[PDB]
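In what follows, a single structure is set out as structure tokens and then discussed.
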Amino acid sequence: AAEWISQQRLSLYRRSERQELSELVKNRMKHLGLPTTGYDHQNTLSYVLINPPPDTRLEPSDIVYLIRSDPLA
Amino acid sequence: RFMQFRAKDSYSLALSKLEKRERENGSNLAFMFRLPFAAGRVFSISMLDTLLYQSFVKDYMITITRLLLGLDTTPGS
Amino acid sequence: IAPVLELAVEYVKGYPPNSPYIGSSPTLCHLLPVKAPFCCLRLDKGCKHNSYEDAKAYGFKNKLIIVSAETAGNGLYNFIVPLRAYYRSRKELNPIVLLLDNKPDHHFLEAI
Ligand SMILES: [K+]
Ligand SMILES: [Zn+2]
């Protein structure tokens, strides 16, 4: 069994911090009873353009703040 | 010096004179000749601060200390 | 002396299941075949599996190690890990008694 535990030793030594955090979360989930799956990072940058010029070009993933008129009046 | 205090003991109080003599010469390890420390009964976390300041010159010192304590496990060590 | 040459209950061995914190180096340790229930980790009270209430009723074969700490956390885990490492002799395993002031939380007990 020396070869198997050596394999596990190198694998656990080569594992990163992201794997450590993921395994901690999954261990907590399986201890409380929730399924480990579903836990399956955000390479995104966002900012707010207040009143851009009327010539501004629209990009995907954009969200426009609106003042929508009163539906009741 | 207070870990195992034998007040009625000549040797334990001559160690005080030895420690004073060492401290006169600017020695940082003045506590070293106390019997509890020499026998391994007591340590202070101030050695960890000394280790941290040593790592400014000896970057390998923290890793060596952790390897001796088994805190970090590199295969083949 | 030979001259040096210039050239050349049974316990399982494995890593602890629940590492208590991120960065804890995984060490191959002597482990119980099945995790001990939280009741069996207590010297004070008796349980379904054991009615012993002090260390003499346990009848340890090796001399004990007593840790007098205030609270049990990751520090006590880092204390226990070297004493149960796989290269330490199993025949010379010293029972560890944590003399705590506060009742240990479930995280430390699950870790140990
Ligand atoms: K008991
Ligand atoms: Zn029990």
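Following Swiss-Prot, chain C residues are numbered 691-698, 728-831, in order.
In case you wondered, yes, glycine gets a Cβ from its N, Cα and C as well.
Among the features that Swiss-Prot reports, Zn(2+) binding site is placed at C:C758, C:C759, C:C766, C:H768, with the record citing experimental evidence. Around C:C766 (Zn(2+) binding site), taking its Cβ as the centre, 13 other Cβ atoms fall within 10 Å, counting all chains.
Listed in sequence order, C:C758, C:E772 are the same-chain residues six or more apart from C:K764 (Na(+) 2 binding site) with CB atoms under 8 A from its CB. The secondary structure of C:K764 (Na(+) 2 binding site), as reduced to three states from DSSP, is coil rather than helix or strand. Marked as Na(+) 2 binding site by Swiss-Prot on the basis of experimental evidence: C:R761, C:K764, C:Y771, C:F779.
Note on C:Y777 (mutagenesis position): other Cβ atoms within 10 Å of its Cβ, all shown chains, come to 14. According to DSSP, C:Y777 (mutagenesis position) sits within a helical segment. The annotation K(+) 3 binding site is assigned in Swiss-Prot to C:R761, C:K764, C:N769, C:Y771, C:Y777.
For the mutagenesis experiment C:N769 to A, the note given by Swiss-Prot reads: Reduced the Na(+) sensitivity of KCNT1. C:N769 (mutagenesis position) falls within neither a helix nor a strand when secondary structure is assigned with DSSP, and so counts as coil. The Cβ of C:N769 (mutagenesis position) has 14 neighbouring Cβ atoms from other residues within 10 Å, across all protein chains displayed.
Per Swiss-Prot, mutagenesis C:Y777 to F is noted as: Reduced the Na(+) sensitivity of KCNT1.
Counting only same-chain residues six or more apart in sequence, the Cβ atoms lying under 8 angstroms from the Cβ of C:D820 (mutagenesis position) belong to C:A788, C:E789, C:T790. A mutagenesis experiment is reported in Swiss-Prot for this position, C:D820 to N, and the note states: Dramatically reduced the Na(+) sensitivity of KCNT1.
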Sparsest-packed among the binding-site residues, when each Cβ's other Cβ atoms within 10 Å are tallied, from C:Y771, C:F779:
C:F779
Sorry to bug you, but what's the C-alpha spacing from C:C759 (Zn(2+) binding site) to C:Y771 (Na(+) 2 binding site), rounded to the closest Å?
10
Filter the recorded positions C:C758, C:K764, C:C766, C:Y777, C:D820 down to those with CB closer than 6 A to an atom of ligand 2; keep them in sequence order.
C:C758, C:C766
Cα distance (Å, whole number) from C:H768 (Zn(2+) binding site) to C:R761 (Na(+) 2 binding site):
12
